[PDB]
Amino acid sequence: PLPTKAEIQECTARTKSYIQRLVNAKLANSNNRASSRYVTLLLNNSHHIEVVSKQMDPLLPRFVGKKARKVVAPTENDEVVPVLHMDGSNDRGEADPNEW
Amino acid sequence: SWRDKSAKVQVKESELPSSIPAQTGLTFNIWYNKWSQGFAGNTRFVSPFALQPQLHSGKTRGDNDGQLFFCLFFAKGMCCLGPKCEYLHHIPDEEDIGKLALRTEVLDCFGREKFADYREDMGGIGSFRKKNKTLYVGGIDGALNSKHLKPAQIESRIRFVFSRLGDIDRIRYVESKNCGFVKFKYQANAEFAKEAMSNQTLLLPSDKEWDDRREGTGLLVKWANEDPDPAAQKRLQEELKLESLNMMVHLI
Amino acid sequence: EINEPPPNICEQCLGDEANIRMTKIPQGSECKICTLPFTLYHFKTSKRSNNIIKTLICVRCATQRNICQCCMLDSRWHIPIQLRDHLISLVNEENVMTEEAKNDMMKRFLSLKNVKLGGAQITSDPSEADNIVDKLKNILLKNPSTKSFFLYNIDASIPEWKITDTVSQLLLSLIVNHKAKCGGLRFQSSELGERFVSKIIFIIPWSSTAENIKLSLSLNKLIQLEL
Amino acid sequence: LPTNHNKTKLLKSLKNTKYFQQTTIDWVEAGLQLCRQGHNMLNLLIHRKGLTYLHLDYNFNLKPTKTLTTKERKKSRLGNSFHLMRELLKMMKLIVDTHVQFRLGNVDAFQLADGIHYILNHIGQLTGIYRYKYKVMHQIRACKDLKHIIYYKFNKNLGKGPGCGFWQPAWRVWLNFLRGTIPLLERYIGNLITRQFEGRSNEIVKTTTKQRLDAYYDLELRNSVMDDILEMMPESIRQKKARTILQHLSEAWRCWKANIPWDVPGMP
RNA sequence: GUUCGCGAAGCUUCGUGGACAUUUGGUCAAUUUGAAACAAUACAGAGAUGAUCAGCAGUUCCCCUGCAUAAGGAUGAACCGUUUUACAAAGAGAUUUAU
RNA sequence: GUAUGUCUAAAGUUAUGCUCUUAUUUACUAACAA
Ligand SMILES: O=P(O)(O)O[C@H]1[C@H](OP(=O)(O)O)[C@@H](OP(=O)(O)O)[C@H](OP(=O)(O)O)[C@@H](OP(=O)(O)O)[C@H]1OP(=O)(O)O
Ligand SMILES: [K+]
Ligand SMILES: [K+]
Ligand SMILES: [Mg+2]
Ligand SMILES: [Mg+2]
Ligand SMILES: [Zn+2]
Ligand SMILES: [Zn+2]
Ligand SMILES: [Zn+2]
């Protein structure tokens, strides 16, 4: 079945929301205050708490952490996946290498 | 007692030293506060001040508050805020160690965060990953301006110095390595001493090199790797087991 | 990235208030383990408590060790991570370590992996934790006024603090060498010494099968002296 | 046409925070304080970079202290951001200094006016702004034009000489130049200090340009060819066996270039 | 402390009930031991190849300068070292063992 | 002569057919002289 229009609306809604958020994040991240104008509570147990973002001096670096680290990625291919081809060529498969 | 009296000033900010050490190089570097265009010769020197604890220790703003951290500059014996200081001014004890025992896992008694690893020297503030209580005490040769003392004399003087600042688990001087290993009752205490006698003098008024104390290079109080000696290793293991029994019974 | 994981802070640490107000600086420090930016959270435990508590490590690191992000202690038992790994190693097994790679690049890499470390696999699932606990439980079941003494027969394992505290209970200075065991004790006054002696592994002369003991002392002493 | 949505100004934004306060300060005080501030900033930046051997003079005229080792020299070639910043401060330092002089009892107000005018009409000649950002020649040229215009409306019956003030239109020019550049310097110096703090991005990837077009082309080509041959080749041969292939290709290319037919016997 | 109500002395003064106002900042703490970088002295002094030269690339868990997706750092640097198995099938000869 | 690249810059981590003697070539190198 070619996908349902209603379900396409779902997917679009989800992914569109996601990408808009991502782009917002990217934008408010960057130092160019110019691109700030194209930007489209918690509990840590049964125990309860209020999260806040303290506004910091607009001289000091916004994100003190980030420093362009080189980082090697671990693959995390914990689940194994096959590579699975179905053939068995003997006559043409052995006569060819002499040519190839 | 310390609690009987208010803490005296170590030294007034007039008497305090400036942040322009020694001109080690040709020009000063503003953003680093170090020197530059030349690193000819060693940087380190001997502390002008020392924690004379009974003459200094006392009440603070902190002793009113319940500030859980001790004054680095008290340990160094140079705090310019005496009773007006937020950080405390006295030798750490079971009561205060006990008081801050939650937080002190992650950070020092000087309220500064420990790190993953020891600084290659074992020189800076300890790692969180170890709960070390044992200070290596190098540079005794330098700390006494090349005074040919007896090993007994050395170890005794060392004892006199570090026993004053914290309860001792053990001390042992090593003639063959010209150094100390000064295990302490508590990690807080260890931290405190490690700053309190960093860059200090082992010399005394009775010694003849008393006015040359400044001119040498101070005590190199660093942290100690555990001994290869299996004589103490076994003991350590036993201690660990004992501790484990405590906590494990405490879980239920 | 998005603030997907929440902060992993324990109770004791955080303090007994129904509502604290903490702040989050995102991308707010490199952690204390893996040198890697993360959302730094911090708060005064009370309003008027001077000590802020800042979240030292990153959330991934926390999860990995299965610990608090402020205490560096296991979120279940509130104990040092190394210690808990030792405990786990002891019961149910022989070997459970949580090796942090002390090389700045590799640590980052390790942190990135979504894989629990030795002890963390036990303490994550509460059932397994409980099991471990129960197994652990199962496993369980003449005064010349000298002011200056020379104490001998000192257990190698005993510390000076234990000694001095004991003395205080029986009531100053003290010198001990665990090599020799020539416990060169000295009192702040002679009257105090008198008081002590009158109040009396406590073998105690007053210099200024005991035979074999003396021999053992002897050899040990000699060895110490050679050192 | 000015875009309207961005109605959060810089000063307004700053006002919103706690870390700024406001005061009524004399304009000369503001100037002098800003020279001091600017000087501290630039020195901090330079020292941070490590190159303490570049001594800033208080007149914002940068020069090296020692003879520079080649490495050191390379390090110290500060870019068109820092130098441009310096030049703007130099400009400012001049006029503020003139005001100070005026107000410090040295020079008469007419003398001040002339001084300011001189500065504006000779920004080129007083601060190598053009060096770093050459489009400032337009501004300089404009100022020159103004001077030419002004003087010859200022010296109709009056003879020749230096004593004309009237610094308005030139001043306007310089203001508009600053308006133009404020964005540019926010970007430039932004990136600069970011580099000082955060390392430079390690996802460098270079674009094609006229200079590296050919190399890129050829690498793309050999990648394509290699791919095709692997697709063709039924044994699933190793990369080392692709080396033979691509090397073969290279030779073929050369042969074509020569006009010698490339007829290797053993191929398929 | 202001003020609005009350009481006790002389519109003035002492005591009383209100209203107003009611949580700053810290990721930090003052020099060695929690991190710069060159610098100096010494030593060599630069890719092809015989020799002399322009380079542009590429890989890199190397970066620096640069506003940079220009460009330049010696063609920025390092890459040149090490190197055994999806190990087979067939024949011949020699040795042993068994039937 | 350089880029560039190494080097140094001080404090002690607790374990029991040949040898010979010479003279000559050629090559390379040489901020050494001509
Ligand atoms: O035309 P420019 O190259 O910009 O030079 C002008 C010009 O001098 P020249 O005619 O010699 O080039 C002016 O001279 P006049 O045309 O007005 O005679 C003179 O103006 P004053 O006569 O008013 O002095 C002015 O000099 P100043 O800057 O002192 O006003 C001077 O500019 P430069 O001195 O920068 O060359
Ligand atoms: K290049
Ligand atoms: K290259
Ligand atoms: Mg070049
Ligand atoms: Mg070249
Ligand atoms: Zn203090
Ligand atoms: Zn916690
Ligand atoms: Zn981490």
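In order, the residues displayed for chain B correspond to 3-254 in Swiss-Prot numbering, which applies throughout.
Cβ atoms are placed via backbone N, Cα and C, with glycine included.
Quoting Swiss-Prot on the mutagenesis of B:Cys73 to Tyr: Inhibits cell growth. Looking at Swiss-Prot, the entry for mutagenesis of B:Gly79 to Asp says: No effect. Synthetic lethal when associated with CLF1 lacking a TPR domain. For the mutagenesis experiment B:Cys87 to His, the note given by Swiss-Prot reads: Inhibits cell growth. If you look up Swiss-Prot, you'll see B:135-228 marked as domain 'RRM', on the strength of sequence analysis. Under the heading of mutagenesis, Swiss-Prot lists B:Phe186 to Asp and annotates it as follows: Inhibits cell growth.
On the structure: features taken from Swiss-Prot.
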{"residue": "B:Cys73", "record": "mutagenesis position", "DSSP (3 states)": "coil"}
{"residue": "B:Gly79", "record": "mutagenesis position", "DSSP (3 states)": "coil"}
{"residue": "B:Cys87", "record": "mutagenesis position", "DSSP (3 states)": "coil"}
{"residue": "B:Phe186", "record": "mutagenesis position", "DSSP (3 states)": "strand"}
Check: Of B:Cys73, B:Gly79, B:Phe186, which mutagenesis positions come within 10 Å of B:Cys87 (mutagenesis position), going by C-alpha to C-alpha distance?
Finding: B:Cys73
Checklist line | Inter-residue C-alpha distance, B:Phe186 (mutagenesis position) and B:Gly79 (mutagenesis position) (nearest angstrom) | finding: 20
Next item on the list: Could you say which of the mutagenesis positions B:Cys73, B:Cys87 has its Cβ with the most other Cβ atoms inside 10 Å?
Entry: B:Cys73
Checklist line | Cβ-based proximity (under 8 Å) of the mutagenesis positions B:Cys73, B:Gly79, B:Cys87, B:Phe186 to chain D, or none | finding: none
Margin query: Roughly how many Å lie between the Cα atoms of B:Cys73 (mutagenesis position) and B:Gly79 (mutagenesis position), rounded to a whole value?
Written below: 9
Notebook entry, point to check: Here are some mutagenesis positions: B:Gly79, B:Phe186. Which one has the most Cβ atoms within 10 Å of its Cβ?
Noted result: B:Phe186
